[PDB]
Amino acid sequence: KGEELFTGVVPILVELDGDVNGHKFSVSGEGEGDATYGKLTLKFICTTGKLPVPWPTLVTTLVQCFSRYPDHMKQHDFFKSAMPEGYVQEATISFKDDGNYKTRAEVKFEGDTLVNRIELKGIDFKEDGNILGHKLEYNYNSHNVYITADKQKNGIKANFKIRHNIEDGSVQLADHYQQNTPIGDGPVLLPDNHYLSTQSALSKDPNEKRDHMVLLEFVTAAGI
Ligand SMILES: [Mg+2]
């Protein structure tokens, strides 16, 4: 039944409150998703001033229900199956040789809009490390998100490594460990092992003076 809510274009709202090494900030995002094509278009704004971390470090925190699941994999789409009541998504993002983010989000429908509400806490970042030193390029590599079922929580786990390009040609690794659990009492789809193939393009709105990020993303399920 939840997949029925995604056959057309769906408006998206994202609201994040963050604290990284005591630097407090908020981000508001608006856009739309079209799961038929695994396509997301979003604009995020830092509503509190300057973002204290690089925008690319927030991309995985800032709605995998818009993935394109091929018809032959439709029985493996947990994310849509949990809608409209939604799911809780928790992650730990470990930056190699640096600090970590812990996030908690609720993703659910509010009327006909898909909403992602997030709290992010970052600790033990190095002041002149790649994150607080803002040494990351404004770009995003393509990645696979590996999904496995968590039968005991009636949900799923996801594991992946993000490779963030550093301005000097090196790479900043970020290990991601995520868990999702449904909010409602109805049944959800528990998938076989598979992955999400993601591609993301970051840009700016040339008329915008606030600190912001324009994102175009494609997400396709595969491996089955
Ligand atoms: Mg390079």
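Numbers run from 1 along the shown chain.
According to its header, this structure was worked out by X-ray crystallography, 1.5 Å.
Each residue, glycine too, has its Cβ placed from N, Cα and C.
Listed in Swiss-Prot is the mutagenesis experiment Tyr140 to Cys (Swiss-Prot position 145), annotated as follows: In mut1.9; shifts fluorescence lifetime from 3.03 to 2.74 ns. Residues within less than 8 Å, Cβ to Cβ, of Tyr140 (mutagenesis position) and separated from it by at least 6 positions along the same chain comprise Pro56, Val59, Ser200, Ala201, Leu202.
Cβ contacts within 10 Å of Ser142 (mutagenesis position), excluding its own Cβ and spanning all protein chains shown: 10. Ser142 (mutagenesis position) carries neither a helix nor a strand DSSP state and counts as coil. The mutagenesis experiment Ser142 to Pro (Swiss-Prot position 147) is recorded by Swiss-Prot, whose note states: Increases fluorescence at warmer temperatures such as 37 degrees Celsius.
The DSSP secondary structure for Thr198 (mutagenesis position) is strand. Under its mutagenesis annotations, Swiss-Prot gives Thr198 to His, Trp or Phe (Swiss-Prot position 203) the following note: Results in significantly red-shifted excitation and emission maxima.
A simple way to gauge crowding: the CB of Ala201 (mutagenesis position) has 11 other CB atoms within 10 angstroms, across all the protein chains here. Annotation of the mutagenesis experiment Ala201 to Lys (Swiss-Prot position 206) in Swiss-Prot: Abolishes the tendency to dimerize and leads to monomeric fluorescent proteins.
Under the heading of mutagenesis, Swiss-Prot lists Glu217 to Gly (Swiss-Prot position 222) and annotates it as follows: Suppresses the 399 nm excitation peak, leaving only the longer wavelength peak at 475 nm. For the recorded site, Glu217 (mutagenesis position), the DSSP three-state label reads strand. The Cβ of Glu217 (mutagenesis position) has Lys39, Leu40, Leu42, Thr198, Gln199, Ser200, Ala201 as same-chain neighbours under 8 Å, each 6 or more residues away in sequence.
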Q. If you count Cβ atoms within 10 Å of the Cβ of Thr198 (mutagenesis position), leaving out that atom itself, what do you get?
A. 23
